[PDB]
Amino acid sequence: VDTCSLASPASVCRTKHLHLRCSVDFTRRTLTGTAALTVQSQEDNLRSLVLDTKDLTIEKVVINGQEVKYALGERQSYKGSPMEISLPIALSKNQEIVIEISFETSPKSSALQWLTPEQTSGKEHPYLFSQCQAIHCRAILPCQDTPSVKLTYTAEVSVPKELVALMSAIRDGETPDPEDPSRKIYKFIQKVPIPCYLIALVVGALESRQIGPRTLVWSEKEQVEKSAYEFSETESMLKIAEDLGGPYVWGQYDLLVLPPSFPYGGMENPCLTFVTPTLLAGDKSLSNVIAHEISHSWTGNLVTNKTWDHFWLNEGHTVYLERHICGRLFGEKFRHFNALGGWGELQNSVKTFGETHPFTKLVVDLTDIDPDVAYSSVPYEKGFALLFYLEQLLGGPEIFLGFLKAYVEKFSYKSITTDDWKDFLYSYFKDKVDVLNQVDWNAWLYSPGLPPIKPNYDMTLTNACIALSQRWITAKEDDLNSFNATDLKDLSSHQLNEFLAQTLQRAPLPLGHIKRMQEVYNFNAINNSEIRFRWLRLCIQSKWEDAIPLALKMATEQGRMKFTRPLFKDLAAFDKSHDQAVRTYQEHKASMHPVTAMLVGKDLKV
Ligand SMILES: c1ccn(CCOc2ccc3[nH]ccc3c2)c1
Ligand SMILES: [Yb+3]
Ligand SMILES: [Zn+2]
């Protein structure tokens, strides 16, 4: 049961294919066109079915060349409105028909952000991008908006001729639009069956540069050269991922670097990963995000969570593979360092939510819960900790990687639950079932709070970070003079970040200590977004008014929710900046991403 979807479930009917024919209207901020769904009955005598929609205007529904009856039910909040379609002839089991729906989206579509020219790099043209995960595809087109259903798709997208459209699919040509010579039609094909949350579209002034045998980077012209360098490890990571996961089946692996309001670090859209431009550190230091998105090409896009209650299957396994890729590139001690950092992020989330909160369970129950509200580090890092614990229990990384590749092979092109995963784990490790029975499954999978057992972590790269954090924390005023730029001499950017993460866990520190830290380390000069984020949080939580305009600037000049949400919350919690924090949100909200605007407003109680 997919409690996030109002559509007929997969046991009743299933979409096999979507043919999308649409036009992007920047004057009206609407997409208008037809969604032709090829649907296969799973029941005898099927006479109706229901699709998910959200803020869509339906013009008509056509089957066998005739208009048919349909009805839109009452809106159910963030789930949207169910659309019931009256089939003209009762279908037998396995029979397939094509249902062609004429629709138009709303400018407030929660799947979409429409940007004016001023919100782009080039300042001449507008830009549109989508983000369907988890349940926003219904705000673009009517569909069974559940990851329990997989479908292929084709699309034809008409756009102003000076712009470029891309989708999560192989590019299948471009022509002038016969209905309007001021336009171009871009065509697409996704021959591999996917869940509809992986449908993606961007329209803008995009240019491309090849950076590997199967990878172009796409962005506005101003970002191309920098993106090419930043993500140059992409091919080497794909080769390692193929070694761990089996064949890459999607053809191309292209990258799209979005404008700064993109809400996530990345989105694993097939053939075309979307990334934040906050990855552009200049030194490739945030490339774990690329490794993560690459890994989703197996865990998530091939083996998929059957409902969003089982999101940890997607995310936990992906973090596990991510950390292996980075460990192959940079060493097993670095994999452990990153693993242990992730446990720290899990501590933070559990402390933030509260150790008994339902969203700290590994498997969650999203009945009446908006996935965007529930979203956190938990499925990522509690899922990873479980897998890392199991790795250690069952004989080490070589052995557990054998399981992972067998698991991907077994469930490719399928959608699964936590029970499916656990059943297969027991089947694969049939000779170690004694050891598996030692795991407290009920606590790991279903209980809130920190896991019942913490894995073992190599400390080599972490010790210097803890040591320095502890010096600052225990320092008194007469110790502040001993600190100096040389303290950071032998620390990588990853280690500087972890030093800040350790210190932030003990915040506030005294204002004088934070002033000294800027004096000796000049953190204000660091443009690395992960570093700058934690530094500004530490400054604001420690009540440094000088940091207020810096934090406001970072919160608004980009929109990755990982950074924007906690910066606004911190600024709201500081009495000196509270009124400005809400004013700034109020002023910006109309031009923010619709999901980000929603969540920041809830965070700020405005
Ligand atoms: C990374 C890139 C896009 N997203 C969208 C958020 O999606 C989800 C999906 C599934 C979820 N289960 C619980 C919260 C939750 C949130 C997260
Ligand atoms: Yb002293
Ligand atoms: Zn992910």
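Chain A is numbered as in Swiss-Prot; shown residues: 5-610, in order.
According to its header, this structure was worked out by X-ray crystallography, 1.9 Å.
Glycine is no exception: its Cβ is also placed from the backbone N, Cα and C atoms.
In the three-state DSSP reading, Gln135 (mutagenesis position) counts as coil. Swiss-Prot lists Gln135 to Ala or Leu among its mutagenesis entries, and the accompanying note reads: Srongly increased epoxide hydrolase activity.
Sequence-distant neighbours of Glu272 (peptide binding site) (same chain, six or more apart, CB under 8 Å from its CB) are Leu202, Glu297, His300, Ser301, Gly304, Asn305, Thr322, listed in sequence order. Under the DSSP three-state reduction, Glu272 (peptide binding site) is assigned to coil, being neither helix nor strand. Look at Swiss-Prot and you will find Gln135, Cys136, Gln137, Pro267, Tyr268, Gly269, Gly270, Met271, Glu272, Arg564, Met565, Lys566 tagged as peptide binding site.
Following the DSSP three-state reduction, the secondary structure of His140 (mutagenesis position) is coil. The note that Swiss-Prot attaches to the published mutagenesis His140 to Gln is: Aminopeptidase activity almost absent, but keeps LTA4 activity.
Quoted from Swiss-Prot, the note on mutagenesis experiment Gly269 to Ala is: No loss of activity. Of all Cβ atoms in the protein chains displayed, 22 besides its own lie within 10 Å of the Cβ of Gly269 (mutagenesis position).
The secondary structure of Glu319 (Zn(2+) binding site), as reduced to three states from DSSP, is helical. Counting only same-chain residues six or more apart in sequence, the Cβ atoms lying under 8 angstroms from the Cβ of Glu319 (Zn(2+) binding site) belong to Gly304, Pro383, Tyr384, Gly387. Here Swiss-Prot flags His296, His300, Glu319 as Zn(2+) binding site, drawing on experimental evidence.
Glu297 to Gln appears in Swiss-Prot as a mutagenesis experiment; the accompanying note says: Loss of aminopeptidase activity, but keeps LTA4 hydrolase activity.
What Swiss-Prot records for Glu297 is active site, proton acceptor, and it gives experimental evidence as the kind of evidence. Packing around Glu297 (mutagenesis position) is summarised by its Cβ count: 26 other Cβ atoms lie within 10 angstroms of its Cβ, all protein chains included.
Annotation of the published mutagenesis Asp376 to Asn in Swiss-Prot: Abolishes aminopeptidase activity. Decreased epoxide hydrolase activity; the original residue is retained in the structure shown. Within the same chain, residues at least 6 positions away in sequence whose Cβ sits under 8 Å from that of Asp376 (mutagenesis position) are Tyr82, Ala138, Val599, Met602, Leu603.
In Swiss-Prot, a mutagenesis experiment is listed as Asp376 to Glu, annotated with the note Strongly reduced aminopeptidase activity. Abolishes epoxide hydrolase activity.
In this structure, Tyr384 (active site, proton donor) is part of a helix by DSSP. If you look up Swiss-Prot, you'll see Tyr384 marked as active site, proton donor, on the strength of experimental evidence.
Under the heading of mutagenesis, Swiss-Prot lists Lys566 to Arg and annotates it as follows: No effect on epoxide hydrolase and aminopeptidase activity. Counting only same-chain residues at least 6 apart in sequence, those with a Cβ under 8 Å from the Cβ of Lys566 (mutagenesis position) are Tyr268, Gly269, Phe537.
For the mutagenesis of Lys566 to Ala or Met, Swiss-Prot gives this note: Strongly reduced affinity for peptide substrates. Reduced epoxide hydrolase and aminopeptidase activity. The structure shown keeps the original residue. For the recorded site, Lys566 (mutagenesis position), the DSSP three-state label reads helix.
Cβ neighbour counts within 10 Å, taken over all protein chains shown, single out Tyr384 as the most crowded of the recorded positions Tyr268, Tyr384. Its own atom aside, the Cβ of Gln135 (mutagenesis position) has 24 Cβ atoms within 10 angstroms in the protein chains shown. Taking a C-beta cut-off of under 8 angstroms and a sequence separation of 6 or more, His140 (mutagenesis position) has the following same-chain neighbours: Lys58, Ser113, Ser114, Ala115, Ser134, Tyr201, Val599. For the peptide site, whose binding residues are given in the record as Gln135, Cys136, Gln137, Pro267, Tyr268, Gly269, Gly270, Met271, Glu272, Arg564, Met565, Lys566, the maximum C-alpha distance rounds to 18 Å. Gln135 (mutagenesis position) sits 10 Å from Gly270 (peptide binding site), counting Cα to Cα. Apart from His296, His300, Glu319, the residues listed for Zn(2+), the same chain places the Cβ atoms of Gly270, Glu272, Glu297, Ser299, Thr303, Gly304, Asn318, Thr322, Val323, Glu326, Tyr384 within 8 Å of the centroid of those Cβ atoms. Each residue contributes its Cα atom, and for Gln137 (peptide binding site) and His296 (Zn(2+) binding site) these two points are 16 Å apart.
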